[PDB]
Amino acid sequence: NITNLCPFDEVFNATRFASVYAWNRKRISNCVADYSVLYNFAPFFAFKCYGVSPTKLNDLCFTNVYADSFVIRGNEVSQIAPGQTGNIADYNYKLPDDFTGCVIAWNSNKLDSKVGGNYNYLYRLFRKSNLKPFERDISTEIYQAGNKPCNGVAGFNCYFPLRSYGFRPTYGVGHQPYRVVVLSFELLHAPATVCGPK
Amino acid sequence: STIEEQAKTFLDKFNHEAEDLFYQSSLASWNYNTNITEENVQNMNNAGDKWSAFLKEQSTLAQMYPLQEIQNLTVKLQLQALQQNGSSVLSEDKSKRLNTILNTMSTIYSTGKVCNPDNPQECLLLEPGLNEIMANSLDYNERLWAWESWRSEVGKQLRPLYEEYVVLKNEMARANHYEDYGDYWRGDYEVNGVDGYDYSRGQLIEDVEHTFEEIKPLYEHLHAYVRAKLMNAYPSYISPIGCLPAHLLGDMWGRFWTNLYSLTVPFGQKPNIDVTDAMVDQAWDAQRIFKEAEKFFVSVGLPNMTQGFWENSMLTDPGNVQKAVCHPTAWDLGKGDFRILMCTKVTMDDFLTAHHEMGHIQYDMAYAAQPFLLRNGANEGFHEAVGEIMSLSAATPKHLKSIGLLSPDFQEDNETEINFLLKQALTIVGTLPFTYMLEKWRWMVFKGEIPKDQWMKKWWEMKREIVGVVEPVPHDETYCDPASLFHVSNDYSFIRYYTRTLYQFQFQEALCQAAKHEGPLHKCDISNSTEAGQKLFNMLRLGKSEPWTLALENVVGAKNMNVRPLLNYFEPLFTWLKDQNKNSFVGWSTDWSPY
Ligand SMILES: *[C@@H]1O[C@H](CO)[C@@H](O)[C@H](O)[C@H]1NC(C)=O
Ligand SMILES: *[C@@H]1O[C@H](CO)[C@@H](O)[C@H](O)[C@H]1NC(C)=O
Ligand SMILES: *[C@@H]1O[C@H](CO)[C@@H](O)[C@H](O)[C@H]1NC(C)=O
Ligand SMILES: [Cl-]
Ligand SMILES: [Zn+2]
């Protein structure tokens, strides 16, 4: 039978993804969990699963199917995983240690790169402390790197936290843009009203 | 927060912004070089000025750190490379004066043209015509007059400018807590803050003199042989026991003796190993040559080139509708963008040059994971050595016959081996004394050991003593022979061509041991040697994040420069010359002159 399948293409086939410092989160809680992600650019660069195996995923029920998305560099995809260190993992997007889900990443050079440089994607470079798991911080306050507060002005020892990317088609595979999306699954000890197809 | 955290944050921000801006500038410069147009010229110009202003303001902001409280050697080296004040230390007047002096020097050297008494309208400039004569002219008087007139025309006009440039650079470097500009140049090899691998600037001169002490015998015998062979081509002008004229070296300055092979050929009956005609018969092209170089490099164990390389790099001249500089160039635009600009033709020279450029690009990619301020070679000589070892290993007959260029029905013999070794010595070991004496003279001038009224006298005396090249005619002190060279008038260090020439053989002999070689060093091929490739990559990956001595230890196992591999390379040629250099007295008498 069929009730209504998941709008997974709405996040996998979006016209433009969101930045890392403001990564979006879409709650999928009332849809038939049809995991057929293969048709979205089957040649995935990184298709890894944490806490669940690849295909048995399609025949298991869950309460929340939260889906997070953002764009990062090709060499930064390794930071999107349980127990990782770096700029992204700590200051932009942190995954829990016992994360149960999947992480899909694919190249988006043609879409998110221009001959003149796509400076629309920003990322946090400085922060007072490391972010917690699944924490979101839009703060754009001047990071105090010196001793005085700087009164909230950009100057010496007072740098702006967010930095741009400037993706270009001539960049190397390591620096080309990579659209990444995470499929978070968690059981809240609640009745799973919806499940996947049989 | 201690100063270390502030330094780390500033260095990260600078890394990001400078990476972006340097990629922009390199892209503009590439667009200009690959297409000479006013629009691309303007793009290169504005990109360059913005990048330079960003670098200058960042260095100004970097000077706010004492650098003595920091302990991280990486941050220390990054700041040292970024905190160098440079020419801004002197007052603005001295800055403008030195900039004007440099500009006029470069323009006078480039726009220099010599009028001749043969015809009132028969002037020829340096690059074309004059070099053709100095290389292929067999007439004594013609090349003598040309060599004398070029100097009398350029050095006499540059001497008043050099008298200002020397003192200006001395007052500039001394203000930077240095002894002189010659010492400032030697700061590249300076290693401090790491016991066991440290290296002072003063040790460079001593080590170079020690290496030249061992280079001398082979060069003495080579010079004796070249002289004995030149007596037949230029009779009534050369001495049996005396030095050689300066206009019989094959070039305007005698830096390279490649043009003397046509006269000092040991066995001219058998032609040299040339695979030019063998390539056109197989319908070879730039793409095939570069793919063969790729297969050779990956066979050693190095990563294959980026996809953007084959897509963005221009490896063949599109014709005179997209005009570009035909010089072989390696372009590391940054952020994983690597390209090679070369008008690749179907010739063995183009094959070797493509191998060299591919090796340079491999080196550039090795340390790609290092900071922007450390994305460079260990020193000014390591890059060219790493690029030349590949061309050396590729030019061997075994490699040419393994890839299908040389016919299997041909076994090398001693005659062709001696010919190739001697032709290589004409440019490798034949130029070492020139570079050494030039650098020593420049150092002594910058230090002040040579008074202003003894420049040319000391220059010619050192030439006679070291290189064994006598002056053809009396030269007044208003002359300036050193300024006649490009690297001297354009304010470019020249010792790199010596230290690099030694590092070349140091690496060649260090990689042959890993490949389990069983013959002479000139027949070694690092192809299919995974251990040698990994040993080399373990050093190319470091780049500038570690001292150059430690990098040298990784490959060669020695902490300091060594010239024994250089002599081992030309050991068969040395024995052949010794066996042949007995018909006349070996050496030269500096007291004799052709006038
Ligand atoms: C110095 O800083 C760099 C970059 O933060 C770091 O990788 C290195 O381990 C530090 N070394 C020390 C603690 O001396
Ligand atoms: C590396 O070499 C292999 C074998 O030739 C090839 O399949 C692959 O596409 C190459 N990759 C790059 C980045 O050139
Ligand atoms: C390297 O290996 C290839 C393939 O086995 C072979 O064709 C080539 O002759 C070898 N080259 C040398 C000289 O080791
Ligand atoms: Cl000279
Ligand atoms: Zn080179």
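Sequence positions for chain B are given in Swiss-Prot numbering; the residues included correspond to 19-613, in order.
Quick check of the header: electron microscopy, 3.0 Å.
Placed from the backbone N, Cα and C atoms, the Cβ positions cover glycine too.
Noted in Swiss-Prot for the protein shown:
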MUTAGEN   B:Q24 to T  Increases slightly the interaction with RBD domain of SARS-CoV-2 spike protein
MUTAGEN   B:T27 to Y  Increases slightly the interaction with RBD domain of SARS-CoV-2 spike protein. In sACE2.v2.2; increases interaction with RBD domain of SARS-CoV-2 spike protein; when associated with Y-330 and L-386
MUTAGEN   B:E37 to A  No effect on interaction with SARS-CoV spike glycoprotein
MUTAGEN   B:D38 to A  No effect on interaction with SARS-CoV spike glycoprotein
MUTAGEN   B:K68 to D  Slightly inhibits interaction with SARS-CoV spike glycoprotein
BINDING   B:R169, B:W477, B:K481  chloride binding site
BINDING   B:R273, B:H345, B:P346, B:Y515  substrate binding site
MUTAGEN   B:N330 to Y  Increases slightly the interaction with RBD domain of SARS-CoV-2 spike protein. In sACE2.v2.2; increases interaction with RBD domain of SARS-CoV-2 spike protein; when associated with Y-27 and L-386
BINDING   B:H374, B:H378, B:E402  Zn(2+) binding site
MUTAGEN   B:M383 to A  Slightly inhibits interaction with SARS-CoV spike glycoprotein
MUTAGEN   B:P389 to A  Slightly inhibits interaction with SARS-CoV spike glycoprotein
MUTAGEN   B:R393 to K  Increases very slightly the interaction with RBD domain of SARS-CoV-2 spike protein
MUTAGEN   B:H505 to A  Complete loss of enzyme activity
ACT_SITE  B:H505  active site, proton donor
MUTAGEN   B:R518 to G  Increases very slightly the interaction with RBD domain of SARS-CoV-2 spike protein
Nonlocal neighbours by CB distance (under 8 Å) for B:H374 (Zn(2+) binding site), same chain, sequence gap 6 or more: B:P346, B:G405, B:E406, B:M408, B:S409
B:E37 (mutagenesis position) versus B:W477 (chloride binding site) - Cα distance in angstrom: 44
Euclidean distance between Cα atoms of B:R273 (substrate binding site) and B:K481 (chloride binding site), Å: 12
Lowest local Cβ density (other Cβ within 10 Å) among recorded positions: B:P346, B:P389: B:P346
From recorded positions B:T27, B:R169, B:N330, B:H378, B:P389, the one whose Cα lies nearest B:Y515 (substrate binding site): B:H378
Residue among recorded positions B:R169, B:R273, B:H345, B:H505, B:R518 with least C-beta crowding, 10 angstrom cut-off: B:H345
Neighbour count (Cβ, 10 Å) for B:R393 (mutagenesis position): 19
Fewest-neighbour residue among recorded positions, criterion Cβ within 10 Å, set B:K68, B:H378, B:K481: B:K68
Rounded distance in angstrom between the Cα atoms of B:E37 (mutagenesis position) and B:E402 (Zn(2+) binding site): 24
B:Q24, B:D38, B:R169: the recorded positions whose Cβ falls under 8 Å from a chain A Cβ: B:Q24, B:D38
Cα-Cα distance linking B:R393 (mutagenesis position) and B:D38 (mutagenesis position), given in Å to the nearest integer: 14
Residue among binding-site residues B:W477, B:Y515 with least C-beta crowding, 10 angstrom cut-off: B:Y515
Distance check against B:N330 (mutagenesis position) for the recorded positions B:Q24, B:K68, B:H345, B:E402, B:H505, B:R518, keeping those with Cα within 10 Å: none
Assigned element (helix, strand, coil) containing B:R273 (substrate binding site), judged by DSSP: coil
All-chain count of other Cβ atoms within 10 Å of B:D38 (mutagenesis position): 21
Extra residues within 8 Å (Cβ to Cβ centroid of B:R169, B:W477, B:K481), chloride: B:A264, B:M474, B:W478, B:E489, B:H493, B:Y497, B:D499, B:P500
For B:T27 (mutagenesis position), nearby residues of its own chain (Cβ under 8 Å, 6 or more apart in sequence): none
For B:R393 (mutagenesis position), the one of B:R169, B:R273, B:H345, B:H378, B:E402 that lies nearest, given that the binding-site residues are compared by Cα: B:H378
